[PDB]
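Here is the structure we will look at, set down as structure tokens.
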Amino acid sequence: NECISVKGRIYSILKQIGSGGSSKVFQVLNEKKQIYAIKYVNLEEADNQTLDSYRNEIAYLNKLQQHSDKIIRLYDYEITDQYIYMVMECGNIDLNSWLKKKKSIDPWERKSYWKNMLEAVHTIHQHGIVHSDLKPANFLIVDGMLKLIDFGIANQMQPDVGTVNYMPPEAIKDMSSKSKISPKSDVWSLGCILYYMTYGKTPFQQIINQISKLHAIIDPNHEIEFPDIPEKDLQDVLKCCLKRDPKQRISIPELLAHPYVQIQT
Ligand SMILES: Cn1cc(Nc2nc(NC3CCCCC3)c3c(C#N)c[nH]c3n2)cn1
């Protein structure tokens, strides 16, 4: 019977979906038994640097949603010095958890999920965000669509051990300290997700030891395996996305003109 009020509406807590730093996300119902997700952030312990991360998420979320419905909706929010409440579109489940239920992936549904991810990542790029750490967890399934929930700025949360299987080569090499943030590095992480959606595993998921995994990502003569597949366009998408040179990696605008997106067979 736990409750939350936001602006002038009361919401009943069905369950806590997840949590992270000082944040928690709940599945809730409004006055009329309509379902929502509410993110709660406890701002009491919060340095002025995290405070600004949460403020930035809210502004972009509020701006970015006029421009695409593949971004999760933020309906209303309340922020004070002590807390934040965000009332949002509630997803059936995140893509990481839905992929780990290692079930069949329909080819047409994988194609349409890919379109969804490209559109969402495209619109954040048009407003100057590079997410930089995309993962399946960042996408939610809602009415047969994928919708992005993070812009990669605020504290990332876990359902109620991070991952590295999606990290792009530029991120590793650009640790040895003009360390630019290229839109190309989101293509790599999208490429890894589609790979996982194609072949049931991350490119370098086999390398269970993690220092050696980091080297494979950055080593040119470590070949990624692209087993031949009936969808020849899909195999090609995965090849152009997982090129180690970001300059030669395919771009999002190119990916939207690619036969895999554009020819419906
Ligand atoms: C597993 N699962 C997820 C849902 N639905 C859902 N999860 C959300 N966050 C989850 C928090 C843990 C990590 C994965 C996302 C949000 C959300 C934010 N932030 C805004 N709407 C949401 N809907 C149902 N089951």
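Swiss-Prot numbering applies to chain A: residues 515-674, 684-700, 708-795, in that order.
Going by what the header records, the deposited coordinates were determined by X-ray crystallography, 2.3 Å.
Here the Cβ of each residue, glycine as well, is placed from N, Cα and C on the backbone.
Copied from Swiss-Prot, the annotated features are:
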BINDING   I531, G532, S533, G534, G535, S536, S537, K538, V539, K553  ATP binding site
ACT_SITE  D647  active site, proton acceptor
MUTAGEN   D664 to A  Loss of kinase activity
MUTAGEN   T686 to A  Loss of kinase activity
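Positions of Swiss-Prot features highlighted on the structure.
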residue : record                       : Cβ contacts under 8 Å, 6 or more apart
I531    : ATP binding site             : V539, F540, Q541, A551, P673, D674
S533    : ATP binding site             : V539, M671, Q672, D674
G535    : ATP binding site             : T564, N669, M671
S537    : ATP binding site             : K553, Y554, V555, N556, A668, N669, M671
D647    : active site, proton acceptor : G666, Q670, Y689, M690, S719
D664    : mutagenesis position         : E571, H645, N652, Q670
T686    : mutagenesis position         : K649
Among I531, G532, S533, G534, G535, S536, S537, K538, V539, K553, the record's ATP binders - longest CA distance, Å: 14
Taking 10 A as the limit, how many CB atoms besides its own sit near the CB of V539 (ATP binding site)? 22
Simplified to three states, DSSP reports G535 (ATP binding site) as coil
Checking the recorded positions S533, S537, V539, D647, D664, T686 against ligand 1, those whose Cβ falls under 6 Å of one of its atoms come out as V539
Distance between the CA atoms of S700 and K708, in Å, given 7 unmodelled residues in between? 10
ATP site shell beyond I531, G532, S533, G534, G535, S536, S537, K538, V539, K553, criterion: Cβ within 8 Å of Cβ centroid: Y554, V555, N669, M671
Through the lens of DSSP with three states only, how would you label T686 (mutagenesis position)? coil
